[PDB]
Amino acid sequence: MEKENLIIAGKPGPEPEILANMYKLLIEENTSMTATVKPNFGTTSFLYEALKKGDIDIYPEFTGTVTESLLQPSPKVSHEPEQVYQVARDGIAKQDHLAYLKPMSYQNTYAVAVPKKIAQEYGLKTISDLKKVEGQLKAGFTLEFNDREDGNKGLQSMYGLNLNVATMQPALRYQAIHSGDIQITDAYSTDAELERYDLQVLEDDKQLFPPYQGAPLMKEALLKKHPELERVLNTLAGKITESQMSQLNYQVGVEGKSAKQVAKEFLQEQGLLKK
Ligand SMILES: C[N+](C)(C)[C@@H](Cc1c[nH]c(=S)[nH]1)C(=O)O
């Protein structure tokens with residue numbers, strides 16, 4: 001008699017769309033609620049604010065992003081993913097009363113990336129190596145990465161790097177680095193574009209980037225209304241490897257397949273969804 005509909009959003013990209021449709025498929029099979037997925041609905045701070053204000057109900061957030069962008073002041077965390085999740089989970093509950101569920105296994109980190117030929121021609125192995133050639137190479141970064149302390153501001157503070165940066169739209173940066181307009185971009189480690197374009201990830205030798213694992217973020221009030229959401233979505237906890245997410249991103253972003261159908265097929269193959 002109550003078929004409440006949940007709004008599930010995801011940041012720009014095939015990956016959050018896949019994850020949101022996974023949440024929707026799981027919720028509709030195992031609960032009495034429905035869900036609407038809002039693709040590419042906004043960047044981190046928009047979804048975070050929409051969640052607190054109640055314009056959306058759930059979105060997938062990443063552990064290092066909670067501690068680095070969402071928590072103010074940002075706590076000094078280790079590199080161990082489980083401890084970082086605990087700080088994020090406990091921290092985001094105290095600050096904003098948000099229930100951060102348990103993470104999936106794969107990490108999706110910011111990844112400073114250059115074409116393989118650029119790495120070989122310039123002797124680039126680590127992020128530190130970029131200081132050698134910061135006057136010769138052009139970088140194209142998302143605005144959010146430019147805005148973040150664990151992004152370009154961290155490249156400046158932690159490495160002393162002063163890159164020549166053009167601010168880029170997220171969906172256009174890979175084509176620019178492939179075409180030669182830029183030689184450095186802020187890749188995401190599960191992005192299918194890394195292998196497609198023969199990009200090489202530079203090693204985070206100073207460990208600017210914390211761990212990033214994804215998990216559902218929602219108001220505590222929604223969990224109180226619907227406690228079954230915790231068990232239902234936590235079937236993803238500790239699941240989905242890096243290579244599994246990458247192939248799903250490839251299926252949606254590159255092969256043009258429906259995010260819902262890709263999500264559904266993977267869930268069924270893995271035994272989390274009927275049929
Ligand atoms: C996965 N990630 C690399 C840690 C980022 C990706 C991202 C940040 N902003 C947008 S849009 N996407 C994030 O979710 O914070």
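The count begins at 1 with the first shown residue.
Per the header: X-ray crystallography, 1.9 Å.
A Cβ is built for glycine as well, from the same backbone N, Cα and C atoms used for every other residue.
Record features, source Swiss-Prot:
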MUTAGEN   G13 to F (Swiss-Prot position 244)  Disrupts ergothioneine (EGT) binding. Binds EGT 100-fold more weakly. May have a global impact on overall structure
MUTAGEN   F62 to Y (Swiss-Prot position 293)  Disrupts ergothioneine (EGT) binding
MUTAGEN   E144 to Q (Swiss-Prot position 375)  Disrupts ergothioneine (EGT) binding. Binds EGT 500-fold more weakly
MUTAGEN   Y188 to F (Swiss-Prot position 419)  Disrupts ergothioneine (EGT) binding
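Put simply, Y188 is the one of the mutagenesis positions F62, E144, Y188 whose Cα lies nearest to the Cα of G13 (mutagenesis position). With the fewest other Cβ atoms inside 10 Å of its Cβ, the least crowded of the mutagenesis positions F62, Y188 in this structure is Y188.
Its own atom aside, the Cβ of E144 (mutagenesis position) has 21 Cβ atoms within 10 angstroms in the protein chains shown.
DSSP assigns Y188 (mutagenesis position) to a strand in the three-state reduction. Cα-Cα distance from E144 (mutagenesis position) to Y188 (mutagenesis position): 13 Å (rounded to the nearest whole number). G13 (mutagenesis position) has a Cβ environment of 20 other Cβ atoms inside 10 Å. Secondary structure at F62 (mutagenesis position), taken from DSSP and collapsed to helix, strand or coil, is strand.
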